[PDB]
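Only one structure is covered here, and it is reproduced in the block below.
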Amino acid sequence: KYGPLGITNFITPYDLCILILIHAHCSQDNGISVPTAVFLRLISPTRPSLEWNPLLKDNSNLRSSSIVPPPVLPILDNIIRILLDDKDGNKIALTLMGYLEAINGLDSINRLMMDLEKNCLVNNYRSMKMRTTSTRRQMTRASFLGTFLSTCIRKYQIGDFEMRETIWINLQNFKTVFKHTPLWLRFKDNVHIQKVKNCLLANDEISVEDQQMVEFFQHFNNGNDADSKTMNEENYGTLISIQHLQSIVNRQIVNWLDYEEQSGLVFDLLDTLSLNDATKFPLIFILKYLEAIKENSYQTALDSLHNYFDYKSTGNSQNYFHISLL
Amino acid sequence: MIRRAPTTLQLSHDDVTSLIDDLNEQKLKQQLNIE
Amino acid sequence: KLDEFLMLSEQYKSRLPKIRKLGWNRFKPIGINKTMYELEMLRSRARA
Amino acid sequence: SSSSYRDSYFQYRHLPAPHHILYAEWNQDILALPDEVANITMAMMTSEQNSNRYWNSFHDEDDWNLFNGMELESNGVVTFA
Amino acid sequence: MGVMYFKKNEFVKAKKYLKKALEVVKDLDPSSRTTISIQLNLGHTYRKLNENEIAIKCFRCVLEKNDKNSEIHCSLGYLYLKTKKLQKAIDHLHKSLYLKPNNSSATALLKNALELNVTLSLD
Amino acid sequence: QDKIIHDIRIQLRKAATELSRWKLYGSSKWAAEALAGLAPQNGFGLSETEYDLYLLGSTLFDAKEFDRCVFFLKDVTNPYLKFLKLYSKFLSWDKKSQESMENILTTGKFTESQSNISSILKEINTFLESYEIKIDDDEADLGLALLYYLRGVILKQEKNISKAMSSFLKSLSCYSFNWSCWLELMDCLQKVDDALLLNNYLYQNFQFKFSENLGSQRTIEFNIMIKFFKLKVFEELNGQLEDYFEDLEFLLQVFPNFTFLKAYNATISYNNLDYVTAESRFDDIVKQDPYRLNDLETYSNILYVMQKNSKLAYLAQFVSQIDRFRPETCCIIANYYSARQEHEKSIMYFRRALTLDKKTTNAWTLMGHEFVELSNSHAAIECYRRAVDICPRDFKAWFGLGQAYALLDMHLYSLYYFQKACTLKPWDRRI
Amino acid sequence: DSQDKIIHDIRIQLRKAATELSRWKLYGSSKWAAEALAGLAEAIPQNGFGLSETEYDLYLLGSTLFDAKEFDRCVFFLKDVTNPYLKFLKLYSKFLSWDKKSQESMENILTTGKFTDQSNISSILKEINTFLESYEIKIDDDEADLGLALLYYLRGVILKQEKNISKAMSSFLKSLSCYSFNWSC
Amino acid sequence: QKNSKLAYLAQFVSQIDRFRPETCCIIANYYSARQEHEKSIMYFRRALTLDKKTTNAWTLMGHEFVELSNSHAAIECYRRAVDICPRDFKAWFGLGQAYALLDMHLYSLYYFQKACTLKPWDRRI
């Protein structure tokens, strides 16, 4: 599940996983309602901003009155283990499994984006009651999922075709990583995957001519390894937004200071940053600073401490020099 | 010592308007013969 | 702290109409001595 | 058709990096001319006097004195101050 | 001296002196505002003399010497408009308006060319 | 066939190497690629004190330091080493020679002029006039053809088409089997009746220099690419065809699995508006040469009419996967945005692709259409105009002006624009 | 005396140095080689390649599609060749295809490196090792051509970009030992 | 110094081409001498983008913030320079001054101490 880590201002493969679930819940054709606990564990880390001063304040507001599950890493292996736990969770997990197999192309990705914006998302509740002819559940902008989906849609119309090409390359890389896992072998055949997959693949408009070469475009791009693969730039294994990364590290440092977490996975990914995300995300430096104090390292701690206060001060327009010295 | 551009003159407005008027004369009289 | 996503979102919103707003003002076709900025101005006065 | 077979103009392969076309606006930048435009930075008629003084610095004392208020009329009659 | 005798509407001695000037300067001054100016003026004198034949060729050679010039194109369109070759003059008018923005006389000539094209019914 | 195909192999081996040697990438790429489809002779006139300059000149050109080549060859008296300097000197001017009004649309920034080539043309004329051996008789060699070719293209820059044809045909007589030379000859037609007149000139007045060429190639009708000349002229504009079908068949028997012929042969179907057969012909090319990207925008254009968006999206993904900054790639991606009714963004990718070549196929016109759906009606008409100036043989460019002026109140201008396109393609029922 | 003899040695070699290196479409040393010869103190063409006419046809296709920026297309046609001279061109086309692609991928990225201070690249490395073992010289022999020496240069540079230092240095020494006067090396 | 000569070089070099890493650093120097900082700051970022190996432009870009009375932006520009290569005496010195201009005298003592090890044999440091 490990891989190079990189901050992305675009649709992470993780973001579509929530988009997959919200599509099944709203469509109400399968009668499958995602449990409210599942959504609150996935969307909530993505919600923007928590903030955390280095010192001078300890868990002033970061502490949650109700104990919360740890945020989930962007690996298909970890997300399924959430849904898989339920006795009927295989039905929910397979729904995500079928959809991720149904989406074999970028156009299919665009199909999901178009479906949600035209029908599912609704500007305000005053038009909700006049849309009683809708066979699918509708969502308000101000709702918990509504404000999330609006950002995701905004985050989709913001980039060019270069943005969407990177979307599909990583997801297949993200998807094929789970294929070489023991969990996938247990789900090699589940008959329900074919049923749910065929629900959305219908109305393909062609089955005799285009599909022979439709396969060719994907297979040639994919690493069939029959010949030397088509040469392409090195691609990151995992894509995470700033807000999602903020929630994992804040949980990690709080947990370290005093549902199981993955200390090994979080630390390895955070060590492969390209040195520009650290500037956009200064808190990665202090995560070393807390660690440096643990082994009682003098020189190592000071460089990290000084580093955290060089990047944070400039980003914040307010003067923060009077906080660095103390 | 430097020479500027020597004096040159182009089609004026009077002569071009006269040619326009003439063009209207021979584009006005011939259709009378056709009709 | 300046949100890099939010600021770059406004940048896209600014540049998007700029393509549609291209033809306004300076551009002048051949055969027409008046630009389309005041084509809609007189058109607005036409109905009103 | 036939697009890349003709080579009679600046093409996409003649420049070293094909991705330099992404910027493609630096060609259309008017570089500031040497001397007098430096006067507009301070300001953010005066520039011409500045250039006049700068070129006036190349005088001898007596020569400068003669030309201190010198004015030459069109018919050639000369006024000395 | 040729422009002088062109101003007084003599149209004869001007042409003679200008031809003398060019035949003096046949060998030298290939470019640089001397051969172009003298040849354009001689063509302009010929248009005023209604001898459009030699005028077409002289304006054409001036044009092939230098392409970016609105006046030469406008005058060539005027010459073609004197005859009936509207198909080969309207393009010149459009390019002339492309080179220089206003060209009010050129705009009038082009418009009249449109009415001419509208009236005519060539196959 | 028999020895005819064998004689082609040897001489085509030449045209592949010297053309690539003296930095003519475009001509050499076709010839070298033609070896693969077809089923080390070295020699030049150079001295040791002058041979270093060629190595000095060639390797700096490859490193794209264009301007330094002119200085380092300031005084060269070699017959054709002079060509590389002037060729480099020409491109050094061209890159900064962007017309102000075309540039505004070309970028959208919205913010010595030409005397250099005037000197370049005079420099070539002075050199040839003072050169030892002229084009007449059995004299001259491969290098002298490049000078006349370089001279001809410069003449076309000043719209001196009448003399441009004489220069190019003069160059082809001295040296044949140069593809880049014939491409510039295509843009010189801009008319239908002159093609048969030029065809008469090739059949009767034109003659080849047998000294440089090999056997069975001095004759016009045993030549193989004179068929290529006839194929290209009769597809850009149909007109009246002479031996078009018969000569096409012979060139198909030779040059097996030659991708350029199949693309041209398939393109004929699109020009005949036979879409169902065109896709099948296009598809076979993709299987054979997946990494050939030339004239793939025609494939995108046919798919646009059928509106098979699912196949087109995958086509865009496949092309963009292996290269992201070639003119046909951005053109295909931009064409994709038209299918999504995102005409407002399709401008950006056409804008990017246009800056790549700035002399493309009918990509200026496709740029213009996207403005019409936005209702600008003023960017499109100016954008349509540029396609006219570059290629006055484009039907869609002329038709675009007439259609746009039809929406405008003044319909007077629409008659002239429609009349020119009427002569170009009288067969269309709509026009 | 002997200095003039040295002078007599350098122009011919630098004529050779600029010939093959430019002939093999690498400009890191070819541009420098002609520069060095131009500044050399004042005091028939030379060419040779062991290529068959059948495979030499692929060279023109390979060489001309190289500088035409279509590196990927060159790889496809030159896949089945076995000559070491051409085998370098295919992998050099393969390597530069990745280098050009990586430049396009990151332009907004100013800082380059890894904070702590592959698989696609490792694909290139295997053909080098696989081809090197199969070929019947494998360096350390008197009869070692320029192409095999030039092959080691690509192996060294592809090793360095993976941060496998202390193995690219040895490869570079082996390449320079068989053929010096390669500035990019 | 001698701005007329620099203005000559800047106009002449820019005429060849504006895509080399160097051609975008020469002009910025010419623009810096004219006290036009919001424009000179632009070319240094431009000069680095063409070739990221030219780390010498990082310290100059940092300096060009200090004259703009923008200490916050300067700190990052200097700090990237040491993160490219820690053995940069120029970057440490330029970062040390930006704190020394402000009242944070002791907070700049570590940076000056680090620069000491790079070039101990200097009176200025």
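Note that chain H is numbered according to Swiss-Prot, with residues 377-501 shown in order.
Per the header: electron microscopy, 4.9 Å.
Quick reminder: no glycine exception, Cβ is built from N, Cα and C everywhere.
According to Swiss-Prot, the features are:
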MUTAGEN   H:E398 to K  In CDC23-37; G2/M cell cycle arrest at 30 degrees Celsius
MUTAGEN   H:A404 to T  In CDC23-39; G2/M cell cycle arrest at 37 degrees Celsius
MUTAGEN   H:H439 to R  In CDC23-2; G2/M cell cycle arrest at 36 degrees Celsius
MUTAGEN   H:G472 to D  In CDC23-1; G2/M cell cycle arrest at 36 degrees Celsius
MUTAGEN   H:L485 to F  In CDC23-56; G2/M cell cycle arrest at 37 degrees Celsius
Query - Alpha-carbon distance [H:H439 (mutagenesis position); H:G472 (mutagenesis position)] in Å - result: 11
Report summary line: Spatial neighbours of H:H439 (mutagenesis position) among the mutagenesis positions H:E398, H:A404, H:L485, using Cα within 10 Å, are none
Report summary line: Here the mutagenesis positions are H:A404, H:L485; the one whose Cβ sees the most other Cβ atoms within 10 Å is H:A404
Report summary line: Students should find that the Cα atoms of H:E398 (mutagenesis position) and H:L485 (mutagenesis position) sit apart, in Å rounded to an integer, by 34
**Report entry** Nearest-integer angstrom distance between the alpha carbons (Cα) of H:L485 (mutagenesis position) and H:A404 (mutagenesis position)
**Finding:** 31
Query raised in the report: How many other Cβ atoms sit within 10 Å of the Cβ of H:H439 (mutagenesis position)?
Result: 22
Query raised in the report: Out of H:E398, H:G472, which has the highest number of nearby Cβ atoms, where nearby means within 10 Å of its Cβ, if these are the mutagenesis positions?
Result: H:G472
Report summary line: According to DSSP, H:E398 (mutagenesis position) sits in coil
